[PDB]
Amino acid sequence: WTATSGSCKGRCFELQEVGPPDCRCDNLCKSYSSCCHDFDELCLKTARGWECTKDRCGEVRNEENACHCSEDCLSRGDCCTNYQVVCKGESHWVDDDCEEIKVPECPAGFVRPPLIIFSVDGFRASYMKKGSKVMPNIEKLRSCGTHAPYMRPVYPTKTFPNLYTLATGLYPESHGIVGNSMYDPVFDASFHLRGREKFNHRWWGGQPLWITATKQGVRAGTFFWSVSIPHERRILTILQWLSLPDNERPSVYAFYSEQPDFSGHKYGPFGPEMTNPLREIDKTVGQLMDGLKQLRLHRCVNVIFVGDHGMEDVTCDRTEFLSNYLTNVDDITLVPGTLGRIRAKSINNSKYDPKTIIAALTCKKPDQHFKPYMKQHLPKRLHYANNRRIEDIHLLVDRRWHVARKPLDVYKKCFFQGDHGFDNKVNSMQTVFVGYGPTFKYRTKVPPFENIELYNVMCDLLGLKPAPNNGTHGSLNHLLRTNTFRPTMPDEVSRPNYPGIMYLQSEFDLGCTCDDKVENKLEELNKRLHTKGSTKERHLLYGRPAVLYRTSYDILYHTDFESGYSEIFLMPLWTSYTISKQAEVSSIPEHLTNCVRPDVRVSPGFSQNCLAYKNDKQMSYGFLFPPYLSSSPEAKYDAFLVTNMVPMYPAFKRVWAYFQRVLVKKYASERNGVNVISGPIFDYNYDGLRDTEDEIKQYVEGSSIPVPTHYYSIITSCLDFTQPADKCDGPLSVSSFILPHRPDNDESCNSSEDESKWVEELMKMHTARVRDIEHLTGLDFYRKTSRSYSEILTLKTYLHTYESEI
Ligand SMILES: *[C@@H]1O[C@H](CO)[C@@H](O[C@@H]2O[C@H](CO)[C@@H](O[C@@H]3O[C@H](CO[C@H]4O[C@H](CO)[C@@H](O)[C@H](O[C@H]5O[C@H](CO)[C@@H](O)[C@H](O)[C@@H]5O[C@H]5O[C@H](CO)[C@@H](O)[C@H](O)[C@@H]5O)[C@@H]4O)[C@@H](O)[C@H](O[C@H]4O[C@H](CO)[C@@H](O)[C@H](O)[C@@H]4O[C@H]4O[C@H](CO)[C@@H](O)[C@H](O)[C@@H]4O)[C@@H]3O)[C@H](O)[C@H]2NC(C)=O)[C@H](O)[C@H]1NC(C)=O
Ligand SMILES: COc1cc(C(=O)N2C[C@@H]3CN(C(=O)c4ccc5[nH]nnc5c4)C[C@H]3C2)cc2ccccc12
Ligand SMILES: [Ca+2]
Ligand SMILES: [Ca+2]
Ligand code: NA
Ligand code: NA
Ligand SMILES: [Zn+2]
């Protein structure tokens, strides 16, 4: 119930929200069907439009007008945004030359530069270049301020997940808004675009910017706008709030535009109908900047122009139907479109089996345009699994396509020509970032970055302490003139042991054999030097990784590689080695095919054993430092140490062996040497975080050897590739991956072919940030470089995407 008989007189767009049954006058009252009877008359005035004209200048104030051109309007804070241009001979902001804002130039009473977020739905990154001719205001913000060529959204590349990620710094799996449509099985409740459930606070997790600000005593404008409020009125409302007395005035504001997304869905991303929406958004930017200029705030406010995601060409004819795959199509519920999420239609049906559903959906048609995954098998870079609202079965849909349950869903629900939601590395899904103001840099281009990083920066811009989030605070310091956040490196928690030779060969009963008993002070002293770390500077280029949790581990040195060996997990946490451009690949000699060698520095009790692999009929083993890349025949024997062995399914060994034999050398050729750090990852509860020993669900049969869920590699070289990786004077270049350790290659439909036709494709799909590996391992990399810590944080957030030019 709402008693709509109260009044909005003097309460229009009030900031404090009033609770039922008292009638509301705030910018969301329309969405709640709760506005006071006179809200339209008083608060949504439209008389005489949005622009001053010559004849209105110095008019007698008429309170019915949408905005004013009378002499008193400046002091009332309610002139039309072009008032000073029409009536007082001023220029439009867009017409003024760009001049560096070296310091904030703020009116008295302003405690800090205000922040205005200008968010645009479906604004695809390439619109900045492709639409530049029809967006002069936006082009001026972009060229004069700080801009990225694009900003990466979160998966899924849907509206609410991305807007709320912008507001929180969190991945969707953590904030809880995991799609535009959701079912929560604990609440037994459904979230939809239409209706009232979506307003219940239980859906919205984390701590959004407006709450962070309020808790720390920084006032916020309301971020949300009911669709029926015209954009011109939203801008006038923001400008009016900015004229409030100091103690009442918010410091942070958001404007939201439904365009260009609305038209993009109808016309496709580059339909000729798209020019007009782009013009109109630019005009709105112009209105804001003109109004800021009137308030003398155009060189005081920080403005962020940011989109939520892009837009791809998608039409009804490019739809895959599950009814062409599944016999049991009425036993499932599908969330459809540019991603698929499948669950059982009834929880009372015990003939439901996810394994048979996945199998019926796997490589069934030659050009199949989606791929099924159990959620824990999705690329870890999507961070899309750790929430009960994410269904166990997920369909990753190719760009330009939809998935639907049955054909009748698509015609009895072509209308649309655009959609979004696809994998967040897809070029068409990329969106925009521009920052303009005293706190941002002048005429500066920054590399692409992820939208999870912005919350921390917005907190920095407002002097706020961010709530715990998924940005890496300091990684975006290069966007900022001042207010940088200067983080310290985390302290190492566990210090390593440095074991010498402590065990005789006969103490080991591992069931391993090696033809190594074939045999000199010239060469013997030298081998001893290698075991004490004499080649370490070559192979450990950026310091040893720090272990940020409590554990027991040993540093092991060798001619060709160094490792951090876990006595708890019985294998390395990391293995580090450098491969120069000149390095040569060799084979595993015939006599060494099955060679495994006890490591006399490490006790039998903290070693793996070969018998466990002999007896586990599903599990084989691989090596972290590859024997193929040994520096000499004699050095090769180190690669067969039991302390360099890791458990691998035969199907995974196909992938790993090709990476090690073919790709590492290829990367060293192309990049002028590479440094590689490889290791295992254990994430059995798919939370993106390192498992403790008691979370491990699978062991090599009969043994305490844990089976990794994933294997990573971090591949570093010199950004200036005229310098070799091991003698780099400046910035670094990195690419990394987190490969799923799976017992089949069902993910790769072409896997019966030679590895040259499918392995690198798999690896590209599983590209990762160094930071993603940090979370999954509790390790901290790049501890000893010549680079600034902020630069290193940016390097750690880098993702190599393998997409072509934007
Ligand atoms: C991205 O950044 C984020 C934020 O920093 C990281 O997420 C954090 O990770 C922490 C570890 O996973 C986690 O810490 C836990 O907090 C528990 C208390 O949680 C409540 O309070 C916080 C603080 O206000 C709040 O934010 C939480 O909000 C979550 O939950 C509600 C839903 O109920 C949602 O509205 C909201 O979206 C959010 O959900 C997300 O996180 C939860 C986990 O909290 C998931 O379940 C969801 O799927 C979703 O992803 C909560 O309201 C605290 O109870 C935990 O402590 C347990 O475990 C430790 C182990 O050491 C132990 O000491 C305790 O005893 C306790 O164990 C007991 O419970 C167990 C399980 O029931 C049981 O098995 C035991 O036997 C014990 O009885 C824990 O400390 C923190 O909450 C989240 N924060 C957020 C916002 O998500 C995230 O990791 C980052 N991602 C990456 C990849 O780096
Ligand atoms: C918390 O959510 C936030 C909300 C808002 C806000 O007013 N709205 C209201 C709009 C309603 N709406 C759609 O009807 C819609 C739009 C595009 C689509 N494509 N496909 N389906 C789609 C459905 C999108 C909502 C956004 C602003 C924020 C601004 C900053 C941060 C968070 C915001
Ligand atoms: Ca959107
Ligand atoms: Ca985990
Ligand atoms: Na085996
Ligand atoms: Na296959
Ligand atoms: Zn949309």
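Chain A is numbered as in Swiss-Prot; the shown residues are, in order, 51-463, 468-573, 576-591, 617-887.
Cβ from N, Cα, C; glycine included.
Per Swiss-Prot, the features are:
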- 54-97: domain 'SMB 1' (DOMAIN)
- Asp171 to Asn: Abolishes lysophospholipase D activity (MUTAGEN)
- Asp171, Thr209, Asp358, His359: Zn(2+) 1 binding site (BINDING)
- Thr209 to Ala: Abolishes lysophospholipase D activity (MUTAGEN)
- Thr209: active site, nucleophile (ACT_SITE)
- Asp311 to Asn: Abolishes lysophospholipase D activity (MUTAGEN)
- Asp311, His315, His474: Zn(2+) 2 binding site (BINDING)
- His315 to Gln: 20% of wild-type lysophospholipase D activity (MUTAGEN)
- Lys430 to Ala: Impaired secretion. No effect on lysophospholipase activity (MUTAGEN)
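Annotated features taken from Swiss-Prot, shown on the structure.
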{"residue": "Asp171", "record": "mutagenesis position", "contacts (Cβ under 8 Å, 6+ apart)": "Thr209, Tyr306, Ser307, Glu308, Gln309, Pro310, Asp311, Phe312, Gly357, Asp358"}
{"residue": "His315", "record": "mutagenesis position", "contacts (Cβ under 8 Å, 6+ apart)": "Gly172, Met361, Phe470, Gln471, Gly472, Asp473"}
{"residue": "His359", "record": "Zn(2+) 1 binding site", "contacts (Cβ under 8 Å, 6+ apart)": "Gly172, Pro203, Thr207, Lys208, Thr209, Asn212, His474, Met483, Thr485"}
{"residue": "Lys430", "record": "mutagenesis position", "contacts (Cβ under 8 Å, 6+ apart)": "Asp764, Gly769, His791, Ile819, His847, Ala849, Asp853, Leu857"}
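The residues near the Zn(2+) 1 site, meaning same-chain residues not in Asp171, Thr209, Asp358, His359 whose C-beta sits within 8 angstroms of the mean position of the site's C-beta atoms, are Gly172, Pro203, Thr207, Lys208, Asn212, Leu213, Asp311, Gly357, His474, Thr485, in sequence order.
A break of 2 residues separates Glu573 from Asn576 in the model, with a C-alpha distance of 10 angstrom spanning it. Measuring straight across the break, from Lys463 to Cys468 at the CA atoms, gives 11 Å, with 4 residues left unbuilt in between. Its own atom aside, the Cβ of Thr209 (mutagenesis position) has 20 Cβ atoms within 10 angstroms in the protein chains shown.
For ligand 2, the nearby recorded positions are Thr209, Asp311; that is, of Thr209, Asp311, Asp358, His359, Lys430, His474, these have a C-beta under 6 Å from one of its atoms. There are 28 other CB atoms within 10 A of the CB of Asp358 (Zn(2+) 1 binding site), with all protein chains counted. Secondary structure counts, DSSP: the domain 'SMB 1' (54-97) has 5 helix, 4 strand, 35 coil.
Sitting within 8 Å of the Cβ centre of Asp311, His315, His474, and not among those site residues for Zn(2+) 2, are the Cβ atoms of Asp171, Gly172, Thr209, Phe312, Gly314, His359, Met361, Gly472, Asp473.
Checking the recorded positions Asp311, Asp358, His359, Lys430 against ligand 7, the ones whose Cβ sits under 6 Å from it are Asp311. Looking only at the recorded positions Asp311, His474, the densest Cβ neighbourhood within 10 Å occurs at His474. Closeness to ligand 3 is met by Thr209, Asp358, these being the recorded positions among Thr209, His315, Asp358, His474 whose Cβ falls under 6 Å from the molecule.
Reduced to three states, the DSSP call for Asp358 (Zn(2+) 1 binding site) is coil.
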